[PDB]
Amino acid sequence: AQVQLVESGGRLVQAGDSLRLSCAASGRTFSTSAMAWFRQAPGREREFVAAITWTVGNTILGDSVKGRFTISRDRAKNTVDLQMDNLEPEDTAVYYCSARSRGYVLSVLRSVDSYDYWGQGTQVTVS
Amino acid sequence: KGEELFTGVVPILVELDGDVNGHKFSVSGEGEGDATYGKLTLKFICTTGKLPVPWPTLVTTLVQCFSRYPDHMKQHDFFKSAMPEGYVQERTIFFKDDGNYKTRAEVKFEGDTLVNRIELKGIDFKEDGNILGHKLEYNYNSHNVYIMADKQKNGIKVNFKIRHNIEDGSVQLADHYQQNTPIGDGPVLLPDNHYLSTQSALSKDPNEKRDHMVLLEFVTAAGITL
């Protein structure tokens, strides 16, 4: 509504490759308090991947990508990036970026229901 | 991303400072590249008088960011991904039964212009060999340039062998070993193994009195089915 999110970067790679995704936020970006990445594989629910707090840049990584993925953001450019290293076939999914403006305690950032705006997604395939 | 800087015709400048067996020389070049077609058009001048080596031996040293990468391969184009900040390109070139060239170049944008600045040192050449004896034909052949990723250096390793035709009908091989590394710290693209199909044609400007080379090049990436 107030914020539009456009993901980019998805493509087909092979197991072991690296791939970087990005999302550009626009509209009423002054209010952003956190952004996150989720992913939806075939037949699975949307799964939490990573979140970043907007002012300080504190990061939260999901257990299944912890140690291989890195989330970062640029406040001046209103972007958030997901660096994915050592990819695996199980990482194949549509990757969605989300944004929140309400304040929060950290525990809620893992939940798909905690975000106010969502992008259309970008397809990642790992052979 | 740097690929967007190559969607049209891009002006090029080249500068080379060389020293081969103690013979010092300088070359300047200018022209334009069009990576949409994979095409380069350049004219080079020896600004110090007579070039002390044959012009064909300098072709590889004198901008692979102008290669055409087909749509299905654009994620493997390291060269453009390093732009505008640029890359360092270093080579050792072994001329069979003769000396070697060592080169270090920086390739980067200065505004709208793609600049290639090079230092070259050659040693161990035979004073009566094909190079210092100017026995190479003034022409060039087609070659495949093999590229692989070098993850530890966040760049690429490149290898190929140039066939230089000699006036007596023989061929002089030049074994090329090449490394490219980004100058900046921004994200770059590390490729799967592939090659550049490269073609070059050398000519003269009949109105140019200085020692010079007109060069046209067509380069397209290949080797990945999809």
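Chain B is numbered as in Swiss-Prot; shown residues: 3-64, 68-231, in order.
According to its header, this structure was worked out by X-ray crystallography, 1.6 Å.
Yeah, the Cβs are placed from backbone N, Cα and C, and that goes for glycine too.
Experimental mutagenesis at this site is recorded by Swiss-Prot as B:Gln69 to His, annotated: In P4; leads to no detectable fluorescence. In mut2.2; shifts fluorescence lifetime from 3.03 to 1.94 ns; when associated with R-30 and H-145. In mut3.3; shifts fluorescence lifetime from 3.03 to 1.88 ns; when associated with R-30; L-46 and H-145. Cβ environment of B:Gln69 (mutagenesis position): B:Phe84, B:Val150, B:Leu201, B:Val224 lie under 8 Å away, each six or more residues apart in the same chain.
B:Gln69 to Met appears in Swiss-Prot as a mutagenesis experiment; the accompanying note says: In Citrinine; leads to excitation and emission peaks of 516 and 529 nm, respectively; when associated with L-68; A-72 and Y-203.
Sequence-distant neighbours of B:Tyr145 (mutagenesis position) (same chain, 6+ residues apart, CB-CB distance under 8 A): B:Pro58, B:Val61, B:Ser205, B:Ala206, B:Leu207. According to DSSP, B:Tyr145 (mutagenesis position) is assigned to coil rather than to any helix or strand. Swiss-Prot lists B:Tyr145 to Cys among its mutagenesis entries, and the accompanying note reads: In mut1.9; shifts fluorescence lifetime from 3.03 to 2.74 ns.
Listed in Swiss-Prot is the mutagenesis experiment B:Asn149 to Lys, annotated as follows: Increases fluorescence at warmer temperatures such as 37 degrees Celsius. In Esmerald; leads to brighter fluorescence; when associated with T-65; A-72; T-153 and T-167. In VisGreen; leads to brighter fluorescence; when associated with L-64; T-65; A-72 and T-167. Sequence-distant neighbours of B:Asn149 (mutagenesis position): residues of the same chain at least 6 apart with a C-beta under 8 Å from its C-beta are B:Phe165, B:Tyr200, B:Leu201, B:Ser202, B:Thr203.
Listed in Swiss-Prot is the mutagenesis experiment B:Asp155 to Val, annotated as follows: In EBFP2.0; shifts the excitation and emission spectra to shorter wavelengths and increases quantum yields compared to BFP; when associated with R-30; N-39; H-66; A-72; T-105; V-128; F-145; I-150; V-171; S-198; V-206 and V-224. Cβ neighbour count for B:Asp155 (mutagenesis position) (all protein chains, 10 Å cutoff from its Cβ): 16.
B:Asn198 to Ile appears in Swiss-Prot as a mutagenesis experiment; the accompanying note says: In mut2.1; shifts fluorescence lifetime from 3.03 to 2.50 ns; when associated with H-145 and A-176. A simple way to gauge crowding: the CB of B:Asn198 (mutagenesis position) has 11 other CB atoms within 10 angstroms, across all the protein chains here. According to DSSP, B:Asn198 (mutagenesis position) sits in a coil region rather than a helix or strand.
In Swiss-Prot, a mutagenesis experiment is listed as B:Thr203 to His, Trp or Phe, annotated with the note Results in significantly red-shifted excitation and emission maxima. Annotation note: B:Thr203 (mutagenesis position) sits in a strand segment as assigned by DSSP.
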Secondary structure at B:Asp155 (mutagenesis position), reduced by DSSP to three states: strand
